[PDB]
Amino acid sequence: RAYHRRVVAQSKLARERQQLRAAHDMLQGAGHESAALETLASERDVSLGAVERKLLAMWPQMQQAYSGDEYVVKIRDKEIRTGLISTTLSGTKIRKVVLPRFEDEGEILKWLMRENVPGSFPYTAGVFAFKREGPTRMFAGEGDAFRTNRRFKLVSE
Amino acid sequence: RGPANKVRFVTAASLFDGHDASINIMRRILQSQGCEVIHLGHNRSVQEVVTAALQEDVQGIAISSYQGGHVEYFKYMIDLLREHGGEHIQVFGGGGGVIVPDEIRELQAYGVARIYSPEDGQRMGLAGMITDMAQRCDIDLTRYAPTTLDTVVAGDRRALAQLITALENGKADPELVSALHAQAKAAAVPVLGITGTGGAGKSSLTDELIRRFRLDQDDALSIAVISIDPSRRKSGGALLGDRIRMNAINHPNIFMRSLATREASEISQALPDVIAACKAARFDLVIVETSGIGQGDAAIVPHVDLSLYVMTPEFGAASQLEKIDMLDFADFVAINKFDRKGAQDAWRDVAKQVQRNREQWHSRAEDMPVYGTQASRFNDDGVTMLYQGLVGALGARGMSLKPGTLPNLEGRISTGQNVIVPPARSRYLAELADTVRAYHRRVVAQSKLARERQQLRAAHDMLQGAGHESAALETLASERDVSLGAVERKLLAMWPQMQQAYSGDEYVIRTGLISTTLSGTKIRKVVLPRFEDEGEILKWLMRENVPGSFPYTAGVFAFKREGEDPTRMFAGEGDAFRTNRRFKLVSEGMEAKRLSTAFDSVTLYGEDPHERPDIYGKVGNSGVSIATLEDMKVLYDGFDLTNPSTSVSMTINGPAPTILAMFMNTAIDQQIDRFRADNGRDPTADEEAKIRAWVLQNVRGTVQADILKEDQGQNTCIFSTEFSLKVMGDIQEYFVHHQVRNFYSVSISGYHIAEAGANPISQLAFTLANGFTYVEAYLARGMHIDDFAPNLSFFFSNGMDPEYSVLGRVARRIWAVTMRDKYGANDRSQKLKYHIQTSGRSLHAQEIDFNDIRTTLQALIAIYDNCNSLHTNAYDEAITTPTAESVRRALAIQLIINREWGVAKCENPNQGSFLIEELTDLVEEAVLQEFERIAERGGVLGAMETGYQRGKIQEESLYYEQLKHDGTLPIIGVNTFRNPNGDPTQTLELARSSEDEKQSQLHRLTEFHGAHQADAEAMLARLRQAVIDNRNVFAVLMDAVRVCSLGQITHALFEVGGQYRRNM
Amino acid sequence: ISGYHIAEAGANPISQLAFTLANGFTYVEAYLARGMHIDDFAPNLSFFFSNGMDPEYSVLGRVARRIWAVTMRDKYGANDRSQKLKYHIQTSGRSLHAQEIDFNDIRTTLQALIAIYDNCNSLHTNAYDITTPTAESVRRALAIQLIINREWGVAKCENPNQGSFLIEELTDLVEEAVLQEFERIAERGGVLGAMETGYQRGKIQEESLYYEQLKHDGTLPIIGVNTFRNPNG
Ligand code: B12
Ligand SMILES: CCCC(=O)SCCNC(=O)CCNC(=O)[C@H](O)C(C)(C)COP(=O)(O)OP(=O)(O)OC[C@H]1O[C@@H](n2cnc3c(N)ncnc32)[C@H](O)[C@@H]1OP(=O)(O)O
Ligand SMILES: Nc1nc2c(ncn2[C@@H]2O[C@H](COP(=O)(O)OP(=O)(O)O)[C@@H](O)[C@H]2O)c(=O)[nH]1
Ligand SMILES: C[C@H]1O[C@@H](n2cnc3c(N)ncnc32)[C@H](O)[C@@H]1O
Ligand SMILES: [Mg+2]
Ligand SMILES: [Mg+2]
């Protein structure tokens, strides 16, 4: 419950912060240069937590990742490319992981904290990035140890 | 290299069978392997196929029979072939799961070469089957050719057909050849050559001219037709597609042979030999059709006595006519497709050009042998005019003919002033595409405004909370209040009030919102978004409002019906008595009676049941056999059709107006009987009039009748396309006049288009396009958009493809937006209601238990996406009509989802989903682009003219099927995860028709006929006069079905409405 | 840590999920009080749930993952491997009946679907049959997963649940419902203190009876059992 209270508060902050800087850019586009807005904006940069600030910051980079046809990620000294697209008979590109198209940074942060993509805290949509491709266990147990073993050896041949 | 010999095939679908998806992908592999294929198309009797194969002198026959009655059908064919010198011709068949293994062994033992099961297709592969089929027919037929002309000259048409196969292959003796030409010279028979540009209508015009010859001369003339189509030298074989357009050649005095060019030329290298062969066979007239010739091509001229150049009004500039060699030699010129734009100006250019080429300056340009014809139009006066001219010319050229019985009219130009869609509105589909895209552009702009407006006032409130009051922000805010539209401003304003409505436990006229689980969780019927951004709110409210609000993306109604579930099970087997049992079986335990009627192949083609094995074997199979009004009454006995909780969905296309008239008469007669019982007396003339009128208004149900999809998808069109559309409008006009506000005049469908092989995008696009065509058709016909649009029903298919998940919601939005913005119709018209039926092709004969899994998933996304009506397929889908046990499993799928399934307690679970919204957008745009592709082909009608839809469907069908056998596209139990046993479905129970039931229908028919034997001829005459005098056809049908059978009515209309011309 | 038997005994999805997470947390507290480190046993902890027809089952796994991840990070300060809750889902066997056994494949399909949608780690599918597990019956059960994973179109997407207004609201509701149940067990002396009173056993038995009641009541429709019954058998 405490975590969710934080999501609400941090969202309101991230939302207000965007609303301010948005109005600031619109005023300068009309001529009026009121930095009084910026003072309230910078005030909410500190109000936002460290983790929350980095979440929103990585969001545009996050979008470009799940956008393409592949997912390039380098572990150790090599790399691990993963396909994102599965194409239908009609020729439609079905993305493995579909990202939200919110403009409100309040909704973005709210979503990133409550239900991040698969493979990211709090792992709501899954604990792994992408599902494993290709896992059926072989259950056997009857009679004495000899019969159960044979069934094991037979199935797992 | 292809085959060793010149291998020829005759391919067709069985009698009253529309299933061409199978047979079409076979004639494609046949052609590619190097076989000349004479394709006959769908709906072919044994008499038709056998006559064809015998005249063409082919090695093999390929038939697809999915309607059943195949055992009787193929036996008839085998018998008929042996009886008329065709024992050596091998017959091949296929019907998927319909033809059970026992019947295959029986038919193959009877004489059929091979019949392929779906399991055969898997093992052998698509190419493997055709290879096996071709290798069998790789034989030399020249050994059967006559050595002397004795047989041929005597009148033997079979010997003639074989002599041609000898002459064509050059295996004919030189002394025989010269002896043939010698007698051909002394024969002195006229030879009419018909050449022209590709697809101008050479075949269609030829058929019509022959029909004129038959009507005018009482079938006294013996006509020989030699049609030539171009051959692809790559494969080796060709697609001889001229015979498929010929409907008037089915007669003993008519003979037709299809020849491939067998060169890069527009005439067969042995054409003079073939012509001479027909001349010696004592024919009264020989007609020769060439292939698509260019501007500077005219090789038909030296081989014929008279030449006819066929063209379309589309020839570009008027200077182009000076480049056409054929305009310099042609004795007659026929400007076909005179319904097209600029036909009159086309005639005045061509006429003046022919006048110049002949240097007849002392004559009038209007006197030149240039004719304006419309072969597509039944009994076209233009074509008749051309005929009269050809007669006069053939008469002077030594051809005895009796004084004609046809209207010896005067003029050179057709007066066919009928139009379905005016050329001014030709690009209607493209406009609709623009309308939708324009709407979305507005959503983007209005969102940005609403977003900015909020951001400003938000910052304004935060500044005043800190002290610094800057009214400069407010100036920009008030600036965007005006920028926002009136409708958009009210949308956001009602949003907080909207939230409070769907928040509580009731919707205040009060409706419950909450369904509580066993765990005690409150599952709201409609879940609203929790956005803070007013930009997202407005964006959502404009793109996907709640169910029951524009653009009705999540449904056209606020909440799903309380008692009447969307369930509506397709049914039909045996006679009207047995089906009436199945209706009561499905609708048992349901207060709301939702019936869905399936008719047998014979009724679907407007024919009466008959003793001939062609027809008899199909009676009561694949659907209920309905032939008379009395059958229709029995069908719905015990069902109050005028009851508000009872709706009937008849699936009928070609004879739909006739069947509808039977249904209406039944619904009326029910209330007349109900009155006679509640008062113990017959209603007075005034009382009955009030009753009859009331029935028409409140009767609830749906008739399919979508003819646009018939040409494109289902092939149940019996009359000419233009005639069917004419009568369809008559129905809608009848409905408007009598205020039939509950019955749906047409179920604009795409299920059939999809089952033929079209992917979800093509299905949805074509179907909406067809629907919009009807709209444009009725609008150009003088009906208010709000008068017919609420009566428009839709029908779709749900398969496994991802797009099917959002098919319905896309259809609803595209309709709602266009109906509002483009056509300016009211709310009732913006609401697209549709029926979804699970994909039948997605179910297989192998491991039939797996089909219930697929049918479940498909049923799910239909209910999720808030469909209006749902049909569920049985597990034995591939093999038989749903059994008693089988229909309950199919019926349970809906019952379990609706009642047991937890997520289903929510009515908009799709909404919000990132995948669903993105897919909805993608599919929508994909459809719009397809609209534009059809629009640049002359609209839906203009595209059908080219066979664009049919071409695109059959291509996609092949692409899918190539992958099914391939393995690239996994199908569990078919191409992967096979059974270690290898048994596709022991002995399963089948839904065939009783012998007694067939005899019952025959006896009931002959009894009905005897009852109204007096008024029969008189009524049918009135019906034809209704077409001639161009009155309302359906209005007469409302009386006609009382004294006439289905067959009588259909065949009567054939004399005055024409028959459908197949389109490959 | 299992919760299959708890649900199979009659517990509704809320009770099942709550008790199971509570049991898991008990093991955590148990191992911690032996002076052990949280990153040493938490990655080895596996879970085992049931998927029935109830609406809550659609979001059961995602709720379990979030409650675990948040608590393991904030409360116990464990690492990433420990915050990740892996679980096996097995379709409800109770939900399948002896009457009209062909209908069971329909229910088992729907239950298998929401498991895969909600990105489960391991899935078992129940046969249509009552009788012995025949090799034919197990193939129909095994085909359900094969068809969804390979043939089903929506399944090509790995997060189709995300975004859905219903799913997100249900996720929140179930989560809080579980938390309240934690508090009910906590005020009974923890899981062990509750077992001392037979609180879980009592509550499960109470819910099993309530289900079995509405079933007989005709209030909770079961196709082929209390409605749409076989006209021949
Ligand atoms: C697609 C389809 C339709 C489409 C037709 C589209 C079209 N243009 O062809 C639509 C939706 C229009 C339709 C309508 C109807 N259909 Co239908 N349809 C089907 C369906 C789903 C598949 C048939 C198909 O095309 N399969 C694709 C082919 C390529 O594959 P296959 O059949 O497995 O064939 C293989 C081998 O056998 C071999 N083979 C097959 N034929 C041939 C031919 C040759 C020459 C060769 C060499 C090989 C070969 O090639 C394939 C290799 O894999 C079947 C059910 C099913 N899935 O079996 C019902 C089915 C055939 N139809 C049926 C019925 C009843 C109808 C209707 C009459 C219903 C009605 N009462 O209104 C209507 C009207 C038809 C008409 N127009 O006259 C019933 C038949 C019942 C019976 N005969 O006992 C079926 C079995 C469905 C059912 N269980 O109710 N249909
Ligand atoms: C041969 C190859 C295989 C095939 O082709 S099989 C072909 C199978 N085809 C079919 O079964 C087609 C079935 N479809 C139809 O009959 C129609 O398209 C249709 C519209 C779905 C019929 O559904 P119905 O149940 O009759 O619905 P309806 O719109 O006519 O409703 C009648 C009036 O009742 C009210 N109503 C219905 N649903 C409501 C709701 N949810 N909330 C509030 N009011 C509602 C409403 O007043 C409506 O009338 P209106 O809207 O005032 O005009
Ligand atoms: N709009 C229109 N189409 C026609 C007319 N006559 C024939 N067609 C169509 O043109 C197409 C090709 O006809 P076809 O006889 O095969 O031409 P051919 O291959 O050159 O001999 C078919 O779709 C016909 O229905 C006509 O008078 N008007
Ligand atoms: C075209 C589709 O229509 C359905 N269909 C065709 N005929 C019947 C019938 N008599 N009963 C039920 N469903 C039928 C099948 O599901 C088929 O695949
Ligand atoms: Mg032609
Ligand atoms: Mg031609």
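In order, the residues displayed for chain B correspond to 21-284, 286-529, 537-1013, 1015-1093 in Swiss-Prot numbering, which applies throughout.
So this one's X-ray crystallography, 3.5 Å, going by the header.
Note that Cβ sites are derived from N, Cα and C of the backbone, with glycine treated the same way.
B:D262 (Mg(2+) 1 binding site) falls outside any helix or strand according to DSSP and counts as coil. Of all Cβ atoms in the shown protein chains, 24 besides its own fall within 10 Å of the Cβ of B:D262 (Mg(2+) 1 binding site). Here Swiss-Prot flags B:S223, B:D262, B:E310 as Mg(2+) 1 binding site, drawing on experimental evidence.
Among the features that Swiss-Prot reports, Mg(2+) 2 binding site is placed at B:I248, B:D249, B:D262, B:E310, B:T311.
Look at Swiss-Prot and you will find B:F587, B:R622, B:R728, B:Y772, B:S821, B:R856, B:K861 tagged as substrate binding site, backed by experimental evidence. Its Cβ placed at the centre, B:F587 (substrate binding site) has 17 other Cβ atoms within 10 Å. Look at B:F587 (substrate binding site): DSSP puts it in coil.
Annotation source Swiss-Prot lists domain 'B12-binding' at B:26-156.
Here the residue is the original one, but Swiss-Prot notes a mutagenesis experiment at this spot, B:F598 to A: Switches the substrate specificity and enhances the catalytic efficiency of the isovaleryl-CoA mutase over the native isobutyryl-CoA mutase activity about 4000-fold. Is even more susceptible to inactivation than wild-type during turnover. Its own atom aside, the Cβ of B:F598 (mutagenesis position) has 22 Cβ atoms within 10 angstroms in the protein chains shown.
Neighbour counts of Cβ atoms within 10 Å were compared for the binding-site residues B:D249, B:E310, and the top value is held by B:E310.
A simple Cβ count within 10 Å picks out one of the binding-site residues B:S223, B:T311, B:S821 as the most packed, and that one is B:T311. Its Cβ placed at the centre, B:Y772 (substrate binding site) has 23 other Cβ atoms within 10 Å. Per DSSP, the domain 'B12-binding' (B:26-156) is made up of 66 helix, 25 strand, 40 coil.
Fewest Cβ neighbours within 10 Å among the binding-site residues B:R622, B:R856, B:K861: this applies to B:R856.
Note: the Mg(2+) 2 site is recorded as B:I248, B:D249, B:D262, B:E310, B:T311; in the same chain, B:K222, B:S223, B:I246, B:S247, B:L260, B:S278, B:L279, B:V309, B:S312 also have Cβ atoms within 8 Å of that site's Cβ centroid.
Taking the Cα atom of each, B:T311 (Mg(2+) 2 binding site) and B:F598 (mutagenesis position) are about 47 angstrom apart. Counting in whole angstrom, B:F587 (substrate binding site) lies 55 from B:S223 (Mg(2+) 1 binding site) by their C-alpha atoms.
Taking Cα separation as the measure, B:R622 (substrate binding site) is nearest to B:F598 of the recorded positions B:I248, B:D249, B:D262, B:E310, B:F598.
In sequence order, B:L669, B:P672, B:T674, B:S675, B:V676, B:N770, B:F771 are the residues near B:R728 (substrate binding site), counting only same-chain partners six or more apart with C-beta under 8 A. Here B:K861 (substrate binding site) is positioned 41 angstrom away from B:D262 (Mg(2+) 1 binding site), judged by their C-alpha atoms. In the vicinity of ligand 4, defined as a Cβ distance under 6 Å, the following of the recorded positions B:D249, B:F598, B:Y772 are placed: B:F598.
Comparing Cα positions, B:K861 (substrate binding site) lies closest to B:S223 out of the binding-site residues B:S223, B:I248, B:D249, B:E310. Of the recorded residues, B:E310 (Mg(2+) 1 binding site) and B:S821 (substrate binding site) place their C-alpha atoms 43 Å from one another.
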